[PDB]
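Remarks on the structure that follows.
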There are 2 protein chains.
Amino acid sequence: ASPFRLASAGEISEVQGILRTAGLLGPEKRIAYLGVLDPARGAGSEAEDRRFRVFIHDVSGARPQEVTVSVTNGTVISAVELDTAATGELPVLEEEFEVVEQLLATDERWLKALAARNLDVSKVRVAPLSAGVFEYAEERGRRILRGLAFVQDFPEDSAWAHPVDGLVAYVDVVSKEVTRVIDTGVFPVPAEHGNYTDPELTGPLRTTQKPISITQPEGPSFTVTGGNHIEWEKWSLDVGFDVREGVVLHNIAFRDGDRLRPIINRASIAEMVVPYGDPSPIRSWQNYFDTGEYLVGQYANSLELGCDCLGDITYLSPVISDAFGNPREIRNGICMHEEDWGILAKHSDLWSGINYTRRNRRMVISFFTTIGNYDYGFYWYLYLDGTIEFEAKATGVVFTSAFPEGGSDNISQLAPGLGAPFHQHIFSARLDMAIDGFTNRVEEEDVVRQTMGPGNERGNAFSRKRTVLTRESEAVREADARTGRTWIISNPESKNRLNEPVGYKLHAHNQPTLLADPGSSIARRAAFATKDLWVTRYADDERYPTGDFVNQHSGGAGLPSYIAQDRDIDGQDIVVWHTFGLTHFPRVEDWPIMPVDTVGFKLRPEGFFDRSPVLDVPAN
Amino acid sequence: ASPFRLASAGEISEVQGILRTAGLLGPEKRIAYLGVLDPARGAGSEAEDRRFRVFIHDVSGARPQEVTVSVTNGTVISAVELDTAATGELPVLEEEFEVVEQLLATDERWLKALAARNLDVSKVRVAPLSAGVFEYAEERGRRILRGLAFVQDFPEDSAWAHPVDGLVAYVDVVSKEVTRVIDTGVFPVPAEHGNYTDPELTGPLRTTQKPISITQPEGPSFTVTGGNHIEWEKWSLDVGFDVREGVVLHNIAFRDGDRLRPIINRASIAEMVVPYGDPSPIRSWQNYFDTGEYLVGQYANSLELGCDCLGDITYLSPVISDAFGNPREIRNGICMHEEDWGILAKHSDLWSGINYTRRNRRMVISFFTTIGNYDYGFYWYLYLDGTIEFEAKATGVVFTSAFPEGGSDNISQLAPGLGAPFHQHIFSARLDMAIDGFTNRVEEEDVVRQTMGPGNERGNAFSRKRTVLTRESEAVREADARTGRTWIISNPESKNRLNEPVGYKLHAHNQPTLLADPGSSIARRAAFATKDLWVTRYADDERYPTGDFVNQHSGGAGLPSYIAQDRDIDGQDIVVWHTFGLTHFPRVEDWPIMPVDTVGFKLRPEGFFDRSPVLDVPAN
Ligand SMILES: O=CCc1ccccc1
Ligand SMILES: O=CCc1ccccc1
Ligand SMILES: [Cu+2]
Ligand SMILES: [Cu+2]
Ligand code: NA
Ligand code: NA
């Protein structure tokens, strides 16, 4: 009966029925996004209203619509036509992936470029890449994809090893028109294959690895009820799934004694952007918002027992809508399991004679998505001791180019003739906090160094300082690894037994933020990425750090516009937005398939409990 | 037959026999350190000479000696008397732990302080704390310990919950004399107990945790030969053990094809210091060099199957010398096992139709040491993909004090009346590199941001810059998280197939370095801790970043004196010294026993291989 339950196939079908009857799902309509809306603040009525938000695209040139539907009442609640030149285009459709290649295959300019390189059109794959917003006035209000070409020598060939450099095309995917073909020069197509399953490349497979068996002879320690409600080692939460964001965590709480204490109301990765650092006009426009433009949840993989998730796995199979409103199951799309995590606490005491050891464990909730060449695993971890951690695992195939003869300052050489442009992978975590309830505040904590002198005669003292962020206009913060900077989210109205406000400390990895020039298109469209930490006052419609319609939006929406309201955040319902990412200078070892690299953040209790919360863990 | 084999009990016994016969092990002598010496550079003779270094203390006031012995030839090679006022005192002896408490228990000044607090002398434990070097001229050349008192209410009581603040004493442990008793005022002894095994404190133990079984039905994938030689998934190395440093890794190499490629010649944690940040004269002198003053390897725990190390565990039981030269086995002192480590690489390709997933694993080598209230686990990890990682796990009981009425800028309150002074845990890793051999160099790599303009019209480009460190005087480097700073160790004479020098990249955690005032005693004695990275030219006698005799040494020895030689390090036999640590502001959740916190570093291949080295890993 939970309002945070996953969408069902029947709910999807009812939504389609409602849209159809209203005249909103004609044969030229496509659903570009469908997702359930969270309950509004003040769900204490239990007047459950399951509401869905829908973005409806029109393949015939008519204006798209944003529609809110109530499956509970069977009505359309609102339906607005969108001026996409103003508010941005709808996310890319899966069915548009193929359209770029097919439109180019008949264009005489495209064929002339390929013929000059002696490339058979039937072998040339064209990547469907989001356009961004640059200097081409004719693209305003048109639905544009850009195309970069890769040669497949045979149908099982990895095309990424054969980029066609010096060539790019722009396609209006609604009017079905090739607006520009730009050929800046011929580059050799790199010839080596990158087929990581070819025995000629792998050599004989290792015969030395022996199996690691992980079993739980009595079953797992967590329980799932109502489909998506988890109880594990005093943790309680609901696992949601949204086609744009992927796995979403709701109602994260910890049972401390007889009392259920909230910690986080909603946690998600609300955006992720991959900006490229190559100034070549072939690629200098290239910035993919995997979450906002492509929707990472709709590309979630089906996870295989023993290969993707090892041990005693409980799966969730979330349901999403296809372009026509039909329900589709992502079978085994979410893995859940607990893992041993080494030593939790240990002490051998010289004076009492007591030897004490306890083991740690963590609950893992994860999914894996594939968007073109990239593959990303999203991992949420809950530990016995109250720690919450997020980890992104980046793998797949790096995006390639030619390596220019005579080298490059912005591209790594991976193989003869083959390059990999520098780029970043930048994530935005949206943490709707509820530390013991909704009256929360954020403090910036810095280490303080002290000078030798009176009161510090031996020059050993050091301290810390905490600065309360009181208004949104001062709540845009930068990392400072040197001063050990962290941020504490506390509840000034909830004190622990020492009469200090309860809190959680955010520990960042302090990786570089957005490197692009502050005057660039990408710095305006991904403004969230230029700073490590933002705090806003909660509001229903402030969901994404980039705004609702990221595709071809000209910039400024999202966080910079929210914080301009300068709302009070000192002991209020607040949301923490944390930017974190990887700066990727590709190495030879990343080729022809990338070993996983990771980045993340974590939150640890900071006087939330009255003492260690793991005193009641038994010996193994 | 390996010269890197662990010391045997027979070797220890022969060393004792040799010292005895030479007149160097009389009844008033104590062995304060005994360890095998690594082979000198140029072991290509195989003229194996097992040599041992010994520090010999004299409990009667005679000068201690440093002695080098050859078990291979059965002779004393050299024996030097030490002027400890000049070169420093010998490390603390285990048998001196009890002496501080016993000398104080008869001192009238100590008894007067305790009587004023109504404390029964028989209940008062006195921690044996290293003295450092401060303003007390009478301590120069005397062997001093300082004492801080803790009350045990009964023999199984945790004394740490009952610190006796405002009282400290200094003891000359050779002449058996209490030199000073300082009573700065009475503080209430905190009354709450901290007995983490008391049911009244733990409550009923959890009954919800279900077992995780980790087995290897076919055995582990690694092999151990010659006692301590490891072969695992193309890795090769020898596991050494030294009573001062603990686990030492020798000859780390990777089998790439038919060729054994060196990477690291010797890896160890060569020093670790815990400076305290409380300016109270009771504690402002407090800085423990766990490695240099106490010798962390001699306090290694015996690790229990199922509790400390879980899975298919292979143990090493290293042998050390007791104070009289007898061999003592540390049973099950080192755990070795492989662990599953999630996804190694994954891609589902839209164009080839190939779905690819491989799992990662890591080889774990670990030990756990206990020095007083602190417990530390040292973990070395080898991954399938060439990554080497170190992780320190800090746990145990925090060092306590009274919490002053009216608060403190330098102490955290843990319980009513009970405080925990701020401190750091700072480690020094000594990495004797051998990237494809001994001609190595270090480059500092920074991200470079570029301005929008000609050649970068869209303002998206970014780059990187590498600076070669050519002489020791420029090879003292600071972290810069903001510019993504890392360090690359390469071999300019060994190129990969793209004609670039092979290399490994050091990724630091960029935590704060030593916070103390640069003019402080601790900043001079732990100079290594003030900077993140040092590079020296290799030399046999340059083993520790603090010098050979850390106890009561007045400062300057070690790294600052080494680098003053300003030797060439551009393509030479070099050693990387990396400083890393935790800055610990204790939280309520750290009490009464600390959940593990971690810090570390890692090294990843940087064009060392000609492509991903894990293409030959099979599917699970
Ligand atoms: O992440 C988006 C870049 C991309 C998208 C689709 C195919 C290839 C590359
Ligand atoms: O790490 C050394 C501090 C210490 C040493 C021995 C007993 C208690 C505390
Ligand atoms: Cu990347
Ligand atoms: Cu600590
Ligand atoms: Na909130
Ligand atoms: Na070296």
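Swiss-Prot numbering applies to chain B: residues 9-628, in that order.
Recorded method is X-ray crystallography, 1.9 Å.
Just so you know, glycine gets a Cβ as well, placed from its N, Cα and C.
Taken verbatim from Swiss-Prot:
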- B:296-307, B:379-384: substrate binding site (BINDING)
- B:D298: active site, proton acceptor (ACT_SITE)
- B:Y382 to F: Loss of activity (MUTAGEN)
- B:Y382: active site, schiff-base intermediate with substrate (ACT_SITE)
- B:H431, B:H433, B:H592: Cu cation binding site (BINDING)
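Shown on the structure are the features that Swiss-Prot records.
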residue : record                       : CB count, 10 Å
B:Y296  : substrate binding site       : 23
B:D298  : active site, proton acceptor : 22
B:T299  : substrate binding site       : 28
B:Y302  : substrate binding site       : 26
B:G305  : substrate binding site       : 24
B:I379  : substrate binding site       : 21
B:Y382  : mutagenesis position         : 22
B:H431  : Cu cation binding site       : 26
B:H433  : Cu cation binding site       : 22
B:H592  : Cu cation binding site       : 22
TODO: Between B:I379 (substrate binding site) and B:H592 (Cu cation binding site), find the distance joining the two CA atoms and give it rounded to the nearest Å.
DONE: 18
- [ ] Given the recorded positions B:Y296, B:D298, B:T299, B:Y302, state which is nearest to B:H431 (Cu cation binding site) when distance is taken between Cα atoms.
- [x] B:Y296
Open item on the list: Out of B:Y296, B:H431, B:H592, which binding-site residues have CB atoms lying under 6 Å from ligand 2?
Closed with: B:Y296
Task: Rounded Cα separation (Å) that holds between the residue listed as 'active site, proton acceptor' and B:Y382 (mutagenesis position) - done: 10
Task: C-alpha spacing of B:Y382 (mutagenesis position) relative to B:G305 (substrate binding site), in angstrom - done: 14
Task: Length of the line joining the Cα atoms of B:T299 (substrate binding site) and B:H592 (Cu cation binding site), in Å - done: 19
Task: Among B:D298, B:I379, B:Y382, B:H592, the recorded positions whose C-beta sits under 6 Å from ligand 4 - done: B:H592
Open item on the list: Can you tell me the CA-to-CA distance separating B:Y296 (substrate binding site) and B:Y382 (mutagenesis position), as a whole number of Å?
Closed with: 11
Open item on the list: Can you name every residue in this chain, apart from B:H431, B:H433, B:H592, with its Cβ inside 8 Å of the center of the Cβ atoms of the recorded Cu cation site?
Closed with: B:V282, B:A402, B:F430, B:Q432, B:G589, B:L590, B:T591
Task: Three-state secondary structure, B:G305 (substrate binding site) (per DSSP) - done: helix
Task: Inter-residue Cα distance where the pair is B:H592 (Cu cation binding site) and B:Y302 (substrate binding site), in Å - done: 21
- [ ] To the nearest whole angstrom, state the Cα distance for the pair B:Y382 (mutagenesis position) and B:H592 (Cu cation binding site).
- [x] 13
